[PDB]
Amino acid sequence: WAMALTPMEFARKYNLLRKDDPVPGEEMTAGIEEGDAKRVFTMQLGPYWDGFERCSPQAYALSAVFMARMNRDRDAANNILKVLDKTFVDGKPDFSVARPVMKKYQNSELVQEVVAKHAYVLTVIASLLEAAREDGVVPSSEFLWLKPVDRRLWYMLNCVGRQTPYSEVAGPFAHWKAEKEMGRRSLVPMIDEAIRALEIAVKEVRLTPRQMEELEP
Amino acid sequence: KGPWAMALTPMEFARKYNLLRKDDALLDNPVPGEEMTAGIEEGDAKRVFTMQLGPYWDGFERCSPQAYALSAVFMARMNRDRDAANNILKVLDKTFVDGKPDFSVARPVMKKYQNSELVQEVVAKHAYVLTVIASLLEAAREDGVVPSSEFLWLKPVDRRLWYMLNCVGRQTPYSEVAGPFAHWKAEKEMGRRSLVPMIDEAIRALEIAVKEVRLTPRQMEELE
């Protein structure tokens, strides 16, 4: 199973660590290259929302599920989930099953309110899931097949309801939270909370002498 | 092709394990409706399907952790304990989000039901882990739907078990579990467990599936 990177693993994967320095108790600790971190987190944000037709198939179909739930149509929702489970078992899932439900609910009032308030596919669909959860539980485990289909989406949706995201979606999570705080959609990335949380998490972790000697300035 | 590759079709299976050969009955006496098809090397096929049977059942403690935990879920259902079952499935689901799974969660349930009458009856009648657990799933389904959906998490941990369990309730199995499927059915038809592999039906079925597929001339010449 393909585990989420820790903060330190993430920093190391994207070459974000830096010789910081001398804060007593911070011996054998690294800093973060903020500019590079900004770029990584900006890339994580993914595409602008620009009509559901342009979402990936998986983002489209799960959006449809959540919209159906927002509109109290559990049957339409469970039918997608069921076909996707069955057809995913059978070897490649039928994301077209969601199209009728998209057509019915994409301009419904509650959906239009979510789309109006978020600029990115990932922040739109997070708020669709948050909103669907006023109807019922809607766990990650209704859509287990998404992990191998779309890792970034899987992690974003598993962070809805959580206070701290996985580092691999900390950018879109920070942005989503910033959009809610601003009370409008934002095209300008608002990912500064991801940078500060990475720095904090990375400074908790001691490096080996070998690791410290690798730190570039 | 990754931990999530699609199931091999019969023809792909026969090619991966080098089971295709020239059909010497059709070479020496051709039939007009049957040109351009291959036969199966039956010796090698018996080996491959026997290799799919997996280990003998020899107490649940010796099963793979996934086989242990799913047996426990099915056991609970056979004994009408949906909550103990669902508790395992919940906890397993939780751990696959980001981590590695808590198969430990199944231990209390296995303790409680492994010597229950209905479990004892399944274990008595099947000799292999795969055939026991197939029958436990089949029995668990008298209590409710127990779809494979709910353990999609299995496919990356144990390909063979996942396909085996998705064939319970099917008439034709995937080629990659045709051996233990054939065995399982043979046990049910004999009315006892069988340690001797009973996989001949998987060989017959492969030959029949392979005869449906026309090869190209180039493919026909490359046969041995």
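Heads up, chain A uses Swiss-Prot numbers, so what you see runs 159-179, 185-380.
In case you wondered, yes, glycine gets a Cβ from its N, Cα and C as well.
Some features that Swiss-Prot has for this protein:
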- A:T205 to R: Abolishes intracellular growth in A.castellanii; when associated with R-208 and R-211 (MUTAGEN)
- A:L208 to R: Abolishes intracellular growth in A.castellanii; when associated with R-205 and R-211 (MUTAGEN)
- A:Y211 to R: Abolishes intracellular growth in A.castellanii; when associated with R-205 and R-208 (MUTAGEN)
- A:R217 to E: Results in a significant decrease in replication in macrophages. Displays lower levels of effector translocation (MUTAGEN)
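Feature annotations (Swiss-Prot) mapped to structure.
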residue	record	Cβ contacts under 8 Å, 6 or more apart
A:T205	mutagenesis position	A:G334, A:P352, A:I354
A:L208	mutagenesis position	A:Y283, A:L285, A:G334, A:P335, A:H338, A:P352, A:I354
A:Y211	mutagenesis position	A:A282, A:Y283, A:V284, A:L350
A:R217	mutagenesis position	A:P210
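Gap of 5 unmodelled residues flanked by A:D179 and A:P185; Cα separation 6 Å. A helical conformation is recorded for A:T205 (mutagenesis position) in the three-state DSSP classification.
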